[PDB]
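Enquirer: First the structure, then my questions, so here it is.
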Amino acid sequence: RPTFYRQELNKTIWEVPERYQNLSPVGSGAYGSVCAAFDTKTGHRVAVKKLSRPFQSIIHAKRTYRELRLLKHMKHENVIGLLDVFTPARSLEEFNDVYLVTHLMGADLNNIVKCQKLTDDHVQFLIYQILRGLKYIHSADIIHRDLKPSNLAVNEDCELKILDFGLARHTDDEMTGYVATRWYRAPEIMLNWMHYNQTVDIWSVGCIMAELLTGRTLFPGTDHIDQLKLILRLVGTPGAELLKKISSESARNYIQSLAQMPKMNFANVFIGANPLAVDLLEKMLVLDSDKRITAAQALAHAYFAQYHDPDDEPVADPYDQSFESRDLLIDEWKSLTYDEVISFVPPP
Ligand SMILES: Cn1ncc(NC(=O)c2ccccc2)c1C(N)=O
Ligand SMILES: [Cl-]
Ligand SMILES: [Cl-]
Ligand SMILES: [Cl-]
Ligand SMILES: [Cl-]
Ligand SMILES: [Cl-]
Ligand SMILES: [Cl-]
Ligand SMILES: [Cl-]
Ligand SMILES: [Mg+2]
């Protein structure tokens, strides 16, 4: 066990191993508080997150376990990984606080799409890296659920990491009105007409790619229904084949109240874009989720010929999510979390 030291920063007590020095508060959310620090063991600048009320309810205890399991599994160049996890507690009986350590990230994709002139080469490389990370994530049967520019870290060499996995957290209030929190969501989950599945992440990538090409949000709806109307004007209303597949009766009743619309010509929407970029967008932004391109298929698209290497696009180890269907007490989720904290083995 390392030696820990205590300090109060912004009315919050931080008790951390001596290896972490020069702690500086950087932000706070409902999830917890975050400090930047220097890690003397690895030489990395790191982000240290202290979880807020991690075991206050069954829902919150299960969410803490879910986050730690996901972060411990992810080992890929284009996905956030876990450098360390620790607790100052010396036994399960005094266990109360959880701290998570990752590489410190600077700019997100917002900080570049608004502020840079991107060449087509930049778009190729950025979307390539998102799809490389997504192939890995999806190969473990994980769904990200919240891909958007603020959840993509980028550095000065245009290298990208996927962050901030959806932990089943977002509220109804946070999705209401003219809000970027909803602009990247697939139409079939915006009003919960389908269960989440991996194809919803590919919709998000299409929305992001379009915005990198044009500098503008693709579907900036003022509310759920305005946004659906923007989507259907671009990709058309459902055809007979998709209508037959749609399982939600609420979806069918409302959708068939709208006048039918054909799919638009994407070459007249994304004026001046690389024809190969337009072709890939047509394959991602498909209304019928069953027919969207997959991440593995998209990596082999000719738009990425300059970067695609099928020997350097790895898949993930299997990921056991059977805990999601389990009903446990608060203290049982807490004990499972404690076991995962003390069993952590750092990367080389
Ligand atoms: C079997 N199946 N394949 C696709 C799909 N639905 C859709 O892709 C969809 C898209 C927009 C709005 C609502 C539904 C279904 C289904 N269970 O509804
Ligand atoms: Cl230490
Ligand atoms: Cl990382
Ligand atoms: Cl503790
Ligand atoms: Cl965003
Ligand atoms: Cl479904
Ligand atoms: Cl009509
Ligand atoms: Cl597993
Ligand atoms: Mg985020």
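All chain A residue numbers match Swiss-Prot; in order, they span 5-352.
Recorded method is X-ray crystallography, 1.5 Å.
Cβ coordinates come from backbone N, Cα and C, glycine included.
Features from Swiss-Prot:
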{"type": "DOMAIN", "residues": "24-308", "note": "domain 'Protein kinase'"}
{"type": "BINDING", "residues": "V30, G31, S32, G33, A34, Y35, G36, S37, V38, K53", "note": "ATP binding site"}
{"type": "ACT_SITE", "residues": "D168", "note": "active site, proton acceptor"}
{"type": "MUTAGEN", "residues": "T180 to A", "note": "Phosphorylation blocked"}
{"type": "MUTAGEN", "residues": "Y182 to F", "note": "Phosphorylation blocked"}
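Where in this structure would I find these features, and how exposed are they?
Expert: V38 (ATP binding site) carries a strand DSSP state (E or B).
According to its DSSP assignment, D168 (active site, proton acceptor) is coil.
For the recorded site, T180 (mutagenesis position), the DSSP three-state label reads coil. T180 (mutagenesis position): 12 other CB atoms within 10 A of its CB, across all protein chains.
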Enquirer: Could you tell me which of these binding-site residues, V30, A34, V38, has the greatest number of Cβ atoms within 10 Å of its own Cβ?
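Expert: In terms of Cβ crowding, the pick is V38.
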Enquirer: Got a sec? Which of these recorded positions, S32, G36, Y182, has the most Cβ atoms within 10 Å?
Expert: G36
Enquirer: Measuring Cα to Cα, how far is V30 (ATP binding site) from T180 (mutagenesis position) in Å?
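Expert: Each residue's Cα considered, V30 (ATP binding site) and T180 (mutagenesis position) end up 27 Å apart.
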Enquirer: Rounded to a whole angstrom, what is the largest C-alpha distance between any two of the residues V30, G31, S32, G33, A34, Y35, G36, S37, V38, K53 that the record assigns to ATP?
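Expert: Among the residues the record ties to ATP, max Cα distance equals 14 Å.
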